[PDB]
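Read the structure below first, then the notes.
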Amino acid sequence: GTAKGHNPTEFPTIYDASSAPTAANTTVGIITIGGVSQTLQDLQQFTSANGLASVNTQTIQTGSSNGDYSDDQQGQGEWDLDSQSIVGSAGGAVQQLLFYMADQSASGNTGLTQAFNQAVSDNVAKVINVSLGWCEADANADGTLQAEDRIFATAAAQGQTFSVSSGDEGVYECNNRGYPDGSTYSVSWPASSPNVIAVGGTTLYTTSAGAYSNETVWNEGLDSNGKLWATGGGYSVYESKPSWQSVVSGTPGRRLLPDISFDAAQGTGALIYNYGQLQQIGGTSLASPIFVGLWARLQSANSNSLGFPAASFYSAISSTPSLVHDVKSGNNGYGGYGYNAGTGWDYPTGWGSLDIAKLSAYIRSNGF
Ligand SMILES: [Ca+2]
């Protein structure tokens, strides 16, 4: 297998989803900070280049009608990554793509919170992508965690799936966002929520012909600033373990994360149009939208009748190892520190990545 960049349109064949329907009958959401004007141009570039049918989009101002929904330039890169990866992974079509735009003028974390809130209150997107986060402890300190979890709980109860990136700072989320801190480990919010699916990151290897070859932990070491780039993983210091997680024995009574993982290494990352320019981008910010696109196909396959799938993932995969690619090699730390991947569920990658056709069949026979 080879480490290389990938067009989003290749993820269905890498993760075994070509024989499933596209997401044409499922509506998908994406949370952003600020506007997406350039993003929408970039998205036009993407569908046209790949010869795809255009995507029906909507943009929503989730807060004050006088708030700041101007484009954030660095932001467009994320929303680019998110939207192109979702649509590629979905097999090239979604019913509609909604951009839930957070007000940039709002106080504290209130803009983001209202954006989560509008997606939930409208209840039209079945799956919503969240490619962002920060130190859960900071979120806890100022009341943001409590506020946002109420909203995710409502989502789960109404059958909506929020997908959240686990982080890109490995075990060192709360140390200046990724600076090595020896044996001191932390995690990112909102991934640590039990009411969302947390998606970690892999190093993705492919055959010459482009088939799946294997996956190791995402960990590309330190940048020139001294910051670690690797998959977020561990357990929450605040959130209690949901009981479906009890099948992972020998772990504390806390929410363990991530749940599942997909491609995240920049070296094996996605090729994305940004301000008209193709760039090779990675992170758990990529793995999450790959899951969202794949999961949107299974909804389309099941008349969008699949509720919040955490409990089901844990029971099905623990009893059916063929449903996933089990990551077994690497760590999400530095200098000897960090968690190591291993047989079955582990802290850097969770259950690993999903084999979609096999999951599809399982659901055929057993429901989800
Ligand atoms: Ca494993």
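All residue numbers given for chain A refer to Swiss-Prot; the residues shown span 218-585 in order.
Note that Cβ sites are derived from N, Cα and C of the backbone, with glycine treated the same way.
According to Swiss-Prot, the feature active site, charge relay system maps to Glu295 (among others), an assignment based on a curator's inference. Sequence-distant neighbours of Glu295 (active site, charge relay system): residues of the same chain at least 6 apart with a C-beta under 8 Å from its C-beta are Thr249, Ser348, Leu349, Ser502.
The active site, charge relay system annotation in Swiss-Prot covers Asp299 (among others). There are 29 other Cβ atoms within 10 Å of the Cβ belonging to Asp299 (active site, charge relay system). Under DSSP, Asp299 (active site, charge relay system) is assigned to a helix (H, G or I) in the three-state scheme.
Annotated active site, charge relay system per Swiss-Prot: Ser502 (among others), in sequence order.
Under the heading domain 'Peptidase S53', Swiss-Prot lists 219-583.
Residues within less than 8 Å, Cβ to Cβ, of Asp339 (mutagenesis position) and separated from it by at least 6 positions along the same chain comprise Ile277. The annotation that Swiss-Prot gives for the mutagenesis experiment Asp339 to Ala reads: Slight decrease in activity with casein as substrate.
In Swiss-Prot, a published mutagenesis experiment is listed as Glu432 to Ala, annotated No change in activity with casein as substrate. Here the Cβ of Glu432 (mutagenesis position) has 29 other Cβ atoms within 10 Å, regardless of which shown protein chain they belong to.
The mutagenesis experiment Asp440 to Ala is recorded by Swiss-Prot, whose note states: No change in activity with casein as substrate. Annotation for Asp440 (mutagenesis position): spatial neighbours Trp446, criterion Cβ-Cβ under 8 Å with sequence separation of six or more.
Cβ environment of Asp480 (mutagenesis position): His223, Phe228, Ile231, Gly418, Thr419, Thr420, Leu421, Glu432, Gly486, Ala487, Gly499, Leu503, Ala504, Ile507, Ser570 lie under 8 Å away, each six or more residues apart in the same chain. The annotation that Swiss-Prot gives for the mutagenesis experiment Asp480 to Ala reads: No change in activity with casein as substrate.
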Quiz item: Including all protein chains shown, what's the count of other C-beta atoms within 10 A of the C-beta of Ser502 (active site, charge relay system)?
Solution: 25
Quiz item: What does DSSP say about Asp339 (mutagenesis position): helix, strand or coil?
Solution: helix
Exercise. Tell me whether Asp480 (mutagenesis position) sits in a helix, a strand or coil according to DSSP.
Key: strand
